[PDB]
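Novice: One structure follows; several queries about it will come next.
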Amino acid sequence: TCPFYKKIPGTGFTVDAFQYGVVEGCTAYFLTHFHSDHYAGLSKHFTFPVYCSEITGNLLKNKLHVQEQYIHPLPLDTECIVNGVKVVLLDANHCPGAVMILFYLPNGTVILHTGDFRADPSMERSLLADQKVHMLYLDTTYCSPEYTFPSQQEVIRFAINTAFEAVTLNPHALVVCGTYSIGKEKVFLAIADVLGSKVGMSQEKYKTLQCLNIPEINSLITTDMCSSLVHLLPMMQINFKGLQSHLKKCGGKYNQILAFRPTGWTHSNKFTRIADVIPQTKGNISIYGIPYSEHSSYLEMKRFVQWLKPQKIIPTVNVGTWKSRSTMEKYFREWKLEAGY
Ligand code: NI
């Protein structure tokens, strides 16, 4: 059964609610983004209306085979009427195709559902500038002050410089990047661009990238691994055993691997600056863990919320323990007393 924080009161709508069978009263199922925890349940047998972005719609059709007749893509930044209710989709600064949803309820209440997001000051100049929000359904993944990490631009600077230095010292080094979902594509695209290479990958991953409306993509990626000196591998293979096994397959073309594992936050963030990051090394294999986040830091979250001044906040992450719920409620009250709303 569908939990309360996935229902939108006063509408026939749900958000990210496909794992509960037929939800009673639901006339339109919104999908914020193509990540498995959120789409859990969709398939070719789905026969209700799905509302989403263009990019999410391309993925539903090609990767999950949802039939065309049930996919409803909406443009961003545009007032749309759905089943008699005005809605707007906004860029969530999460993975490709990810949105926030603004719902203008028939009774005058305005609701913002963030989906998954990485808050940014640019959101203060979207269509959110114009008006009041009564309820915020918030991505609270990192709602505690210990969760710190650098900007995505600093992380990409570190990865480009690390890869360009290594391959210039040794033209016979291969670079490998881990992946397990959409998102974080800048890591492997920026590294391949500095090395003058296409990115090599499986047919399955190529198919997924072909759904993402990335400009000039045909110039950036390929399934011909032999032509490429940046390879993508499943995240599970990014370890000394998996990488040894991969280097054997490359026909003596390479004598060294440099690998990247994009993670979210890890506790080495509590001590080590991005500059000072060092790899794990065995022989001719080195592995860097880099903290490339597609969720708000504590500080980015707090800024957003203090600017928006919502009347009520409903967390959508970390909701399963009393201690997590209590901790998040305390910070919401500080933020409100500090800013005066
Ligand atoms: Ni996500």
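Numbers in chain A come straight from Swiss-Prot, and the residues shown are 700-1040, in order.
Per the header of the entry, the method used was X-ray crystallography, 1.4 Å.
Any Cβ shown, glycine's included, is placed from N, Cα and C.
For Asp838 to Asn, Swiss-Prot lists a mutagenesis experiment annotated as follows: Impaired nuclear focus formation, reduced interaction with PIAS and increased sensitivity to cisplatin. Record note (Swiss-Prot) on the mutagenesis of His994 to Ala: Impaired nuclear focus formation, reduced interaction with PIAS and increased sensitivity to cisplatin.
Mind running through what each feature is packed against?
Specialist: A 10 Å cutoff on Cβ-Cβ distances gives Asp838 (mutagenesis position) a total of 24 other Cβ atoms nearby, all chains included.
Other Cβ atoms within 10 Å of the Cβ of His994 (mutagenesis position), summed over all protein chains shown, number 22.
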